[PDB]
Amino acid sequence: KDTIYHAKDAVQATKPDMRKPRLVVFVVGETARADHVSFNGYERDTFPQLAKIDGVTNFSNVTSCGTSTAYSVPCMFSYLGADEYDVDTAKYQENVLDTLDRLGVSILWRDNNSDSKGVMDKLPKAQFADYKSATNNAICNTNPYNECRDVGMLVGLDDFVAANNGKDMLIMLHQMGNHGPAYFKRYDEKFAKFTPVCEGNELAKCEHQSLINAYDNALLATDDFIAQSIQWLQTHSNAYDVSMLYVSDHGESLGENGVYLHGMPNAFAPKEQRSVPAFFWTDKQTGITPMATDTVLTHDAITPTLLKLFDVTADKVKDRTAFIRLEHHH
Ligand SMILES: [Zn+2]
């Protein structure tokens with residue numbers, strides 16, 4: 001059925017022929033809990049590599065719109081926001097990627113998780129790529145599970161940049177991340193830092209600490225992946241204004257009250273399934289300023305953040321809080 005406009009008024013204020021083109025990576029995370037992030041108070045150093053990079057802002061109060069991939073991911077790109085979002089018609093609404101594409105931003109979505117849950121469906125098929133495949137993903141033979149790794153989504157991104165030379169570009173990288181129940185499969189051996197590790201599929205039967213250890217090892221691999229995504233962006237910082245946004249789709253229960261995994265209806269899902277990390281990084285020269293770390297934020301902040309990163313105004317989100325500020329220091 002027809003696309004419902006939400007941002008027919010949208011205007012891009014500046015074009016990449018008159019200022020530096022902009023190149024952004026949005027890491028769409030998976031199953032990561034805010035309270036297992038070092039920066040949020042967790043006693044283990046689960047993000048050591050991000051800790052070494054200047055310009056990373058950690059957001060300590062971010063709540064997901066839902067508890068599953070199918071519910072959260074479309075809402076993350078929505079104009080409706082969590083309070084009026086309808087998962088069953090999301091696919092036919094104009095979303096933020098539709099707006100950016102029709103204003104001239106080149107969109108790419110690589111997926112090592114599942115798929116875009118309808119978000120990419122109106123855009124050309126070539127702009128979505130399945131990186132769960134060992135033909136597309138060159139980093140699947142580093143572990144005994146033969147599991148394709150998130151970092152494999154960075155291979156060959158330079159081909160995309162070259163094919164879109166001088167244009168604005170937004171690249172979504174959809175992580176496997178911390179998906180369970182088999183946390184121990186989610187990371188290569190170099191990240192097996194917390195030990196012993198639950199390597200059984202029935203989580204209630206593992207010793208609790210061993211379950212936490214596997215989960216935290218998987219976060220170390222995500223810390224690595226985000227750090228390498230920033231390092232990749234940094235190779236383009238002379239020609240492009242580069243930024244990286246990370247937000248997880250939802251959190252995870254880890255045995256509290258005997259609850260495991262996620263997906264529970266929002267009305268009674270525990271807070272562990274809704275409190276998510278978010279990080280924002282930008283190069284010094286972009287002029288983008290992050291919001292305060294402790295801003296009360298939700299998935300509703302993503303769409304206005306993506307629009308602002310490309311200098312796009314849309315009436316529908318004019319009052320929303322974003323991850324980045326409206327005011328610019330000169
Ligand atoms: Zn998920």
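Each position is counted from 1, following the chain as shown.
We read in the header that X-ray crystallography, 1.5 Å was used to get this structure.
Positions of Cβ are set from backbone N, Cα and C atoms, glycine also.
Sequence-distant contacts of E30 (mutagenesis position), defined as residues of its own chain at least six apart whose C-beta falls under 8 angstroms from its C-beta, comprise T69, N113, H174, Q175, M176, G177, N178, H179, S248, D249. Looking at Swiss-Prot, the entry for mutagenesis of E30 to A (Swiss-Prot position 246) says: Abolishes transfer of phosphoethanolamine (PEA) to a lipid A analog in vitro. Almost abolishes resistance of E.coli strains Rosetta or TOP10 to colistin and polymyxin B, by comparison with the same strain expressing wild-type mcr-1. Does not affect expression or membrane localization in E.coli strain BL21(DE3).
Residues or ranges marked as Zn(2+) binding site by Swiss-Prot: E30, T69, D249, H250. The 10 Å shell around the Cβ of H250 (mutagenesis position) contains 30 further Cβ atoms across the protein chains shown.
According to Swiss-Prot, the experimentally introduced change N113 to A (Swiss-Prot position 329) is described as follows: Abolishes transfer of phosphoethanolamine (PEA) to a lipid A analog in vitro. Almost abolishes resistance of E.coli strain Rosetta to polymyxin B, by comparison with the same strain expressing wild-type mcr-1. Does not affect expression or membrane localization in E.coli strain Rosetta. Secondary structure at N113 (mutagenesis position), as computed by DSSP, is coil. Summarising the environment of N113 (mutagenesis position), the number of other Cβ atoms within 10 Å of its Cβ, over all protein chains shown, is 24.
While the structure shown retains the original residue, Swiss-Prot records the mutagenesis experiment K117 to A (Swiss-Prot position 333) with this note: Abolishes transfer of phosphoethanolamine (PEA) to a lipid A analog in vitro. Almost abolishes resistance of E.coli strains Rosetta or TOP10 to colistin and polymyxin B, by comparison with the same strain expressing wild-type mcr-1. Does not affect expression or membrane localization in E.coli strain BL21(DE3). Taking a C-beta cut-off of under 8 Å and a sequence gap of six or more, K117 (mutagenesis position) has these contacts in its own chain: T69, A70, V73, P74.
The annotation that Swiss-Prot gives for the mutagenesis experiment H179 to A (Swiss-Prot position 395) reads: Abolishes transfer of phosphoethanolamine (PEA) to a lipid A analog in vitro. Almost abolishes resistance of E.coli strains Rosetta or TOP10 to colistin and polymyxin B, by comparison with the same strain expressing wild-type mcr-1. Does not affect expression or membrane localization in E.coli strain BL21(DE3). Every protein chain considered, the tally of other Cβ atoms within 10 Å of the Cβ of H179 (mutagenesis position) stands at 21.
A sphere of 10 angstroms centred on the C-beta of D249 (mutagenesis position) encloses 30 other C-beta atoms. Per Swiss-Prot, mutagenesis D249 to A (Swiss-Prot position 465) is noted as: Abolishes transfer of phosphoethanolamine (PEA) to a lipid A analog in vitro. Almost abolishes resistance of E.coli strain Rosetta to colistin and polymyxin B, by comparison with the same strain expressing wild-type mcr-1. Does not affect expression or membrane localization in E.coli strain BL21(DE3).
One entry in Swiss-Prot concerns the mutagenesis experiment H250 to A (Swiss-Prot position 466). Its note says: Abolishes transfer of phosphoethanolamine (PEA) to a lipid A analog in vitro. Almost abolishes resistance of E.coli strain Rosetta to colistin and polymyxin B, by comparison with the same strain expressing wild-type mcr-1. Does not affect expression or membrane localization in E.coli strain BL21(DE3). The secondary structure of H250 (mutagenesis position), as reduced to three states from DSSP, is coil rather than helix or strand.
Per Swiss-Prot, mutagenesis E252 to A (Swiss-Prot position 468) is noted as: Reduces resistance of E.coli strain TOP10 to colistin, by comparison with the same strain expressing wild-type mcr-1.
Not one of the mutagenesis positions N113, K117, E252 has a CB under 6 Å from ligand 1. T69 (Zn(2+) binding site): 21 other CB atoms within 10 A of its CB, across all protein chains. One way to see the shell of the Zn(2+) site is to take the Cβ centroid of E30, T69, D249, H250; the remaining same-chain residues with a Cβ within 8 Å of it are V28, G29, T31, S64, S68, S72, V73, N113, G177, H179, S248, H262.
Around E252 (mutagenesis position), the same-chain residues at least 6 positions away in sequence with a Cβ under 8 Å from its Cβ are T31, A32, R33, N178, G180, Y215, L261, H262, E272, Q273.
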